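Asks: Dropping a structure here in structure tokens format, bear with me for questions.
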Amino acid sequence: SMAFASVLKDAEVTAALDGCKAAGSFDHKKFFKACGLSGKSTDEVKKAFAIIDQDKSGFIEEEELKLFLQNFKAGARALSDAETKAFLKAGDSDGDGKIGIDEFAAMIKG
Ligand SMILES: [Ca+2]
Ligand SMILES: [Ca+2]
């Protein structure tokens, strides 16, 4: 659902949601950089990591990664098998199958 709408501008993330609408065209970097998440404070990020976390499993398993579009909405599709892979290695620096916060704030911090 529109959670980030609180943190960021629902209208802002919107364009960030339509920017990925394109299959195999999802550019997380562009996304975070769009809403501004990229460069933001590592504090808020942790708060942005919840928006996504729908099961508060503590982490964002590879299965949750593809659910990086269900954070800004409760319906948005899920990154492809590759898209999720890119967004994985793009963040996960250990390639274990999950992306923690320290890692989630990394893909954005860098
Ligand atoms: Ca989670
Ligand atoms: Ca990890």
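We number each residue from 1, going along the chain as drawn.
Just so you know, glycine gets a Cβ as well, placed from its N, Cα and C.
Just lifted these from Swiss-Prot, have a look:
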- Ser25 to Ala (Swiss-Prot position 24): More than 50% reduction in IgE reactivity of 4 patients sera out of 11 patients sera tested (MUTAGEN)
- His28 to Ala (Swiss-Prot position 27): More than 50% reduction in IgE reactivity of 7 patients sera out of 11 patients sera tested (MUTAGEN)
- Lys29 to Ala (Swiss-Prot position 28): Complete loss and more than 50% reduction of IgE reactivity of 3 patients and 9 patients sera out of 11 patients sera tested, respectively (MUTAGEN)
- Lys30 to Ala (Swiss-Prot position 29): Complete loss and more than 50% reduction of IgE reactivity of 5 patients and 10 patients sera out of 11 patients sera tested, respectively (MUTAGEN)
- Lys33 to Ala (Swiss-Prot position 32): More than 50% reduction in IgE reactivity of 6 patients sera out of 11 patients sera tested (MUTAGEN)
- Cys35 to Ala (Swiss-Prot position 34): Complete loss and more than 50% reduction of IgE reactivity of 7 patients and 9 patients sera out of 11 patients sera tested, respectively (MUTAGEN)
- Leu37 to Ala (Swiss-Prot position 36): More than 50% reduction in IgE reactivity of 7 patients sera out of 11 patients sera tested (MUTAGEN)
- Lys40 to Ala (Swiss-Prot position 39): Complete loss and more than 50% reduction of IgE reactivity of 5 patients and 10 patients sera out of 11 patients sera tested, respectively (MUTAGEN)
- 40-75: domain 'EF-hand 1' (DOMAIN)
- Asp53, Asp55, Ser57, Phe59, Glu61, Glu64: Ca(2+) 1 binding site (BINDING)
- 79-110: domain 'EF-hand 2' (DOMAIN)
- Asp92, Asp94, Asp96, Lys98, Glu103: Ca(2+) 2 binding site (BINDING)
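Each of these features: where is it, how hidden is it, and who are its neighbours?
Replies: Taking a C-beta cut-off of under 8 angstroms and a sequence separation of 6 or more, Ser25 (mutagenesis position) has the following same-chain neighbours: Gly19.
On its own chain, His28 (mutagenesis position) has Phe68, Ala86, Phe87, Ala90, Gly91, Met107 as residues at least 6 apart in sequence with a Cβ closer than 8 Å to its own Cβ.
Listed in sequence order, the residues of the same chain lying 6 or more apart from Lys29 (mutagenesis position) and placing their CB within less than 8 Å of its CB are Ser38, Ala90, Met107.
For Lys30 (mutagenesis position), applying a Cβ distance below 8 Å and a minimum sequence separation of six or more within one chain yields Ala16, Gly19. DSSP gives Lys30 (mutagenesis position) a helix state.
A C-beta separation below 8 Å, combined with a sequence spacing of at least six in one chain, links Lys33 (mutagenesis position) to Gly39.
Listed in sequence order, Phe4, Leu8, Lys9, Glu12, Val13, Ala16 are the same-chain residues six or more apart from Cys35 (mutagenesis position) with CB atoms under 8 A from its CB.
Reduced to three states, the DSSP call for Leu37 (mutagenesis position) is coil.
Neighbour list (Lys40 (mutagenesis position), Cβ cut-off 8 Å, at least 6 residues apart, same chain): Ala48, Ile108.
With a cut-off of 8 Å between Cβ atoms, the residues of this chain six or more beyond the domain 'EF-hand 1' (40-75) that come close are 1-5, 7, 13, 16-17, 20, 26, 28, 81, 83-84, 87-88, 91, 97-101, 104-105, 108-109.
DSSP gives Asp53 (Ca(2+) 1 binding site) a coil state; it is part of no helix or strand.
Counting residue by residue with DSSP, the domain 'EF-hand 2' (79-110) contains 15 helix, 2 strand, 15 coil.
Cβ neighbour count for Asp92 (Ca(2+) 2 binding site) (all protein chains, 10 Å cutoff from its Cβ): 20.
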Asks: Quick one: Cα separation, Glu103 (Ca(2+) 2 binding site) versus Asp53 (Ca(2+) 1 binding site), in Å?
Replies: 14
Asks: Go through the recorded positions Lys29, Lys33, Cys35, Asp55, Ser57 and pull out the ones with a Cβ less than 6 angstroms from some atom of ligand 1.
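Replies: If the test is a Cβ under 6 Å from any atom of ligand 1, the answer is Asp55, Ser57.
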Asks: In the structure shown, which of the binding-site residues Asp53, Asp55, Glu61, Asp96 has the fewest other Cβ atoms within 10 Å?
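Replies: Counting other Cβ atoms within 10 Å of each of the binding-site residues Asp53, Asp55, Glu61, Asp96 gives the minimum at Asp55.
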